[PDB]
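Report on the following structure.
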Amino acid sequence: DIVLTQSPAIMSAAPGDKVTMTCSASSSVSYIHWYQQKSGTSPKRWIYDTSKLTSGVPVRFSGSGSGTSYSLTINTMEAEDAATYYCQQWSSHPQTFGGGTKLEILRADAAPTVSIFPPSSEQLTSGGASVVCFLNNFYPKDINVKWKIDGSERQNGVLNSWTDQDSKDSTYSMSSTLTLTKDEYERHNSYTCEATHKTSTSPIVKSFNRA
Amino acid sequence: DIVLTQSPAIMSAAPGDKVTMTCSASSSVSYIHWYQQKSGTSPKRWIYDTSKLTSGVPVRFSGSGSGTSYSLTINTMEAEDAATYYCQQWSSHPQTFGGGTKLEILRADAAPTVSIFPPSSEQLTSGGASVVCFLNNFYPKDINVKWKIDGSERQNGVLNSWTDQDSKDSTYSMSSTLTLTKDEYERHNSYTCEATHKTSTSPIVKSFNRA
Amino acid sequence: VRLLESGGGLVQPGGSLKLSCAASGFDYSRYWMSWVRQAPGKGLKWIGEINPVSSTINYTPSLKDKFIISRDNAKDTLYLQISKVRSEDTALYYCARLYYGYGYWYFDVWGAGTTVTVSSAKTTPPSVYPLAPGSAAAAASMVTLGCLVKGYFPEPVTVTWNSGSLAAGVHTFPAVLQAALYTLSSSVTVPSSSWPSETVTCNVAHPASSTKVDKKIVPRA
Amino acid sequence: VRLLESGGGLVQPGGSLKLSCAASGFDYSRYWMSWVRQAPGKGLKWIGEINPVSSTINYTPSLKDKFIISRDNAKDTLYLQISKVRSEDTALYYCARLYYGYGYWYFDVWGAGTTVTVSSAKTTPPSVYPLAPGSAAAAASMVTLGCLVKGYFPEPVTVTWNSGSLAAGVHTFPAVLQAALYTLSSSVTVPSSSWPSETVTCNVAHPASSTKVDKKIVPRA
Amino acid sequence: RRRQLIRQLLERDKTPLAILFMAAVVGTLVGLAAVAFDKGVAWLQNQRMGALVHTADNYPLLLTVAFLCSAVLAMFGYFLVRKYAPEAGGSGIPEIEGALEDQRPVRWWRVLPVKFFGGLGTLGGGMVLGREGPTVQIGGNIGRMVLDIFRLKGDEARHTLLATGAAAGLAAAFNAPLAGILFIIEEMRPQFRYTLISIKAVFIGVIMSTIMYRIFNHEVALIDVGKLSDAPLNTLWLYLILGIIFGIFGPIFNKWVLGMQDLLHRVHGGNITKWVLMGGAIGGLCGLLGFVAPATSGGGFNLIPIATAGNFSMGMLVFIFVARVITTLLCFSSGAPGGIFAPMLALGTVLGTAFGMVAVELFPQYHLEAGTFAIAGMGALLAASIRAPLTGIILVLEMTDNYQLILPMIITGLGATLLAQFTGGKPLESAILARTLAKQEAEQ
Amino acid sequence: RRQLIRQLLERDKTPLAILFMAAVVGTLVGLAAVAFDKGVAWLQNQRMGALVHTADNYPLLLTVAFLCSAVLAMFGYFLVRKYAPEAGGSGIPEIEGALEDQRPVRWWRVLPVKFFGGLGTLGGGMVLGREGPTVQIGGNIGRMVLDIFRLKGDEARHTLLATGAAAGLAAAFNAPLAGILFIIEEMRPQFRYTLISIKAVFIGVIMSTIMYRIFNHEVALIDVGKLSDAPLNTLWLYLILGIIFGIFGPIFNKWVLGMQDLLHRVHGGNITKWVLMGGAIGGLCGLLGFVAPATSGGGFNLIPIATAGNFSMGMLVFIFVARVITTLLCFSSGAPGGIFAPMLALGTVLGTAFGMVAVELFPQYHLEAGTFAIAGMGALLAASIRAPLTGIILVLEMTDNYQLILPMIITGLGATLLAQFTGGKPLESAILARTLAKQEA
Ligand SMILES: [Br-]
Ligand SMILES: [Br-]
């Protein structure tokens, strides 16, 4: 069955910009369709029969291509254009879908707002000791967080989670949780969270002492 | 609105007789419909447009008439034909229905089969005491039931109910219920049900003793 | 093709009730639906009709909003709202799909009907009592059994034996009313070798009171 | 036009589940219905399709009876039975009405879809912990609070602050799985003058374990 | 000429009231007849099926009374034809086309009672003949009879009252008024010179009959197929191909119908008794097959529905095809009174359905439904053999009601007529006239 | 006799060249029919975007409506009066002449004239259909290929002329069958035998319909849904509705003709009193297409609404008269475009009305106006233009209510029957008789 490969797997472009994503086919296809999928919602028929716009699709959206290469284009991509676009063919059976292309709102660099939290007394009253660290609203998404217990580095028990781009500032957020046993947690004093991000050469450190 | 008057309001005929019922209209009508209604069931379109038989209607049924007089005819009526036949017009609005013509079957003698029943224990466990007596499958329907508590006659609290002629055997059935209070019922011993019917000069007696 | 109308039952005078008619087995659209009613012991009387798109709704010479025939093709259901209900509205209500031959319309297929009773009493579930032959019965060829259904209101009650599998030799007598309560008994005659050796259950249903009662007839202890 | 698919949820490996899709807002017939699924963080994959009269039913190249797409035009519902479920079947399942322009069909309208989780791990309610700034926090313009929602299974948990009245500055990170248990924290940034002076409550909900918990974030003494 | 034209333009569409009023009485009669016939035929096919129950046990005795009843009627028919109206055999269409050309007589006082009671036996016996033949002809003679009984004079009157009787007849056949008119004006009519056929008269006749037919066959389509799916644009080329195929097969079916017409002439060589007996033979064969695989016998209407639905298997289709191709020729070619018009629809349906099934599995991404192809084909045989596409396409339409398949039905039908031309085929009823007209000279 | 036998055996044999050419015609006719319908649309759009621009000041807007409509209307009347006097009005009567060999096919002129011409008249909101523009542009199209390829012989000139007409009438109402029925019941030389190869017509029609489907798929011109059915005791009613269209069919003919004269005086043959009298009516229409659209434009848009019983008795009558007026004015005024479509709309509306009345009169027939609306829709075309069979099938092809075939026919026949016994005449034949007699005198 036909393999549709969407060129930029992920791309960033500032509002008002000609954006173009590719959809290559292993074999020959014709009249491919495009679906727009916004985080949290169902795919939506955007472009079909290679270039027809679905009722409601802004005219900034256009698509074209043939044989083994198609492309969806946005002449001046708006904010509400951030989404994942999936191309799909059915000129051959069974129909297949592209890996999709994630369109993200490129924007201004932002240093992370770092907040560190000691384990709640309620959690400690259970043997667990999660040390939560928030790295809120930074840009680009690439960011490194490093933990330091009593000045010494720590990588075990550390779990990170990134939010998807935010729809009100287009920044990213990450949470880093160092989970330890209440006994482990108590035999140390200084717990620091270090965030290294493009917005600065010197990392942003946040910490607290059990004392 | 048109007034449809069905001639014999009630008629009797022996299976194999040519049966004809009339449907007169106050004004002029055309293409009247006839519905057959058997005891317990919804009406069924039997004859329409004056003489067309609905699918499934035996050919012994035929309709005719014009202007102000129409008639439904059964060329050799069958016992299963016992029902009430309603004529209907709609050649004028609003549509109107005839009073109906009830067709009753004339078959041979059938003597009742009496069954007496003492109050159930569950009923007595409530203060009531109904003494039920069934007089099943007899004909004619003219039948007299007489109750006798401890040999003495009783007419108070006695309720009778007749079924309509049976669609297959043309016999009637009747139920006589003598309802008393548990206390009243217990101060007597012999409860008898007496059925007098054309099929015999000596009544059919059924009874039971609480003892 | 089936028409199942419901909603009927007991309604206090001056009150209003909404009858329904669930249709199935055909394209509900394309069809003009109609209501007709039959008053106890009397003939048939047209209430009204409603075309497919509800653009036309005629009624029998009635009054203001005496009747309100509506329909919801999305649910294949017909409706009949009756208001300021008076004794004249007590009757069996039938929904019927309409059609025609040459053009003078007829009531093609009718539902079973729902019963509407205008009265002030209470909805009372029946009491079912088994009618087994006395401990002095001469077990003859056939054995007549039965059950007493009493003290219910309003009509009707449906009585079946062994879930209807026992349809032959059944007799359900017309209910008698007394002191605002109905009473009726059903007699079933089966082969003497079929009972007590085999289970004979009388099933009574009183939709009004949402009652379903199954009485097992057992030889008199 | 609406497509509401249900049935998804937790299923043990090797087990089978039946997904449903309630259609409304159009003639269910005339339409070819189809199922497509999206595995966590991945692309779309066609499962199969079924024509109006169920005379044709095609599936993506897959095991013999792995999938059983059926439909009941009488209920305007589409069905997808999956069998011998394995981890690969864990995904969001979408029903979609099919159509076309020139003739090369497309997935006309999609529904929101139901999530299917294939696992042996056990349903576990979450433990909500308040994340208040340490007793050494430099009360700046804004104050970041939050709450840890750990040890639950399966997804998902909804976290809102002050019943959703505090929608701005809220951040609920994606849950991380470890040892058959999910863990996520939500961070809410409010004005330093809004907290502690005012009540900041984090409300967690885990329908799976019938859990509703409200954790009040309080300053550290 | 120009001044003449201006004289004519201002005088266009003016049909003498007498003509119009007579086209009316014709259509009426044609109808009542078309009804009594369709009713007789049905009545016999009934009686015939009530005798098989009478002898429902003894299989061989039943297989016997099937053949016999069908034979006994078939003969009674062939007889009535050979003995009192040699024209009234076979189609009847080719004959009426002649009379419009003034090259053949319209011995209504004969044909009427012959073709009528004739087909009553051939159709009413389950043979593979449509009603068209019997009616179309009976229709025209009907119109002739009125022409004479009222002594209406003038070309228009003879050519018009003859053409309406034809259309009325083709209408009361498939309860398809439009088609009845399109037929005349694309086929029936003198194909090479101008004619005084008043279209507006045709109509009135057609109407009247369709109305009389509606008075007795209301609420029962001859062919109910329900609303089929739709056909996407990228699916079109497939109906072209289906067309081409009907194109090379259309002529071929023509040779066999003609050739077999001869090969069967030898068997009786013009002998009233070898004919009557060779007829009762094929006849009985049909009354037999109409019990051991009906899909190969009778009119053919009954299986179109089943076929379109995709209820038959690939095997069962093919079989029905061939078996029908055979029973068809045999009954028509044999010169039995009745059309080959209806049976041609059936062959089309079946052939189409088959092309469909193949289509379906070949292209799952087209979401095909054989039933459409079955409908593009239904009238395609009529388009490549009888060469009257436009009458066909509209004859299908008027009976299947799937106007959303207008594009396919056309492309198939055109494709048929185009290949039935580039492969040298000829209008089967024209060629049947050319033979009848040339055989009327050659023997001088 | 012997001749016929020679002919029979030689019936239905069209020269492959002819066939292959009918194909290229159809194709072209189509693409054109498309670009025209698209232009017209495009302008009706632009026009509507200017009314938003000046959406406040009511009088300024009522102004820009008139003006934009006038400005185009004139640009049209001009292109007709100045470079192709034949390309004004219907075009049908003209093409019917060419089939008769009594008129010339100045394609090198008409094409660019009628085309950009109607683009202004239609695209301005005038009460003219697309038939005229296309039917004509269609035949000329077929002429142009005749010449460019030098195809010789009667058949070739008569055939490639007829297909261009059918293909043209087809791509108009996306109605192939009608296109062919039109030629063979109307267009064609009504009194002598002709060398028109039906099979050629078809191929052309097809090709265009296919070209039209390539761009107007999934959007009927007239969507009316499946109407009810019609009982046999309800038939006579459609006979009456027919008779009415029968006596009014001729009468509308007089007005279309007569107004054709009474409008000739106003400019008396003067290119400037014409161009200016055209942009006058033109602007009148771009105005009414904002203060009661149901009286202006093609008319397609209101058939749906009408058939549905969405208009009241009053609103109907008004739209009728108002339309009878705007119709004549735009056609009779010799503006480029058909009176073919607007005649459908008049039919619909007249029928609907007959319906409403019917309904209340007989509640026991359970009528639905919408059916009479469909029995009429093409009944005007059957009593004015006298081409019933083309009408009935033209309605069919677009309403899809084959269950009303009996009514549609009885109405239509009843029309053509009374439009005969009341002296009327085939409106495009009488328009030719005039154009042909105004030539040899
Ligand atoms: Br022959
Ligand atoms: Br003109």
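Residue numbering for chain E follows Swiss-Prot; the residues present correspond to positions 17-460, in that order.
Each residue, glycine too, has its Cβ placed from N, Cα and C.
Taken from Swiss-Prot as is:
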type	residues	note
MUTAGEN	E:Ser107 to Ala	Uncouples chloride transport from proton transport
MUTAGEN	E:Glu148 to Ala or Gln	Abolishes proton transport, but permits the transit of chloride ions. Abolishes gating, permitting continuous rapid transit of chloride ions; when associated with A-445
MUTAGEN	E:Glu203 to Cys, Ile, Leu or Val	Abolishes proton and chloride transport
MUTAGEN	E:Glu203 to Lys or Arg	Decreased proton and chloride transport
MUTAGEN	E:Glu203 to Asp or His	No effect on proton and chloride transport
MUTAGEN	E:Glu203 to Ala, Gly, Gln, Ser or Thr	Abolishes proton transport, and reduces chloride transport
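Listed in sequence order, the mutagenesis positions among E:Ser107, E:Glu148, E:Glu203 whose CB lies under 6 angstroms from an atom of ligand 1 come out as E:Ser107. Here the mutagenesis positions are E:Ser107, E:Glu148, E:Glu203, and the one whose Cβ sees the fewest other Cβ atoms within 10 Å is E:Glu203. E:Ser107 (mutagenesis position) falls outside any helix or strand according to DSSP and counts as coil.
Separating the Cα atoms of E:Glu148 (mutagenesis position) and E:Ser107 (mutagenesis position) is a whole-number distance of 8 Å. The two recorded residues E:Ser107 (mutagenesis position) and E:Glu203 (mutagenesis position) have their Cα atoms spaced 14 Å from each other. When secondary structure is read from DSSP and collapsed to three states, E:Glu203 (mutagenesis position) falls in the helix class.
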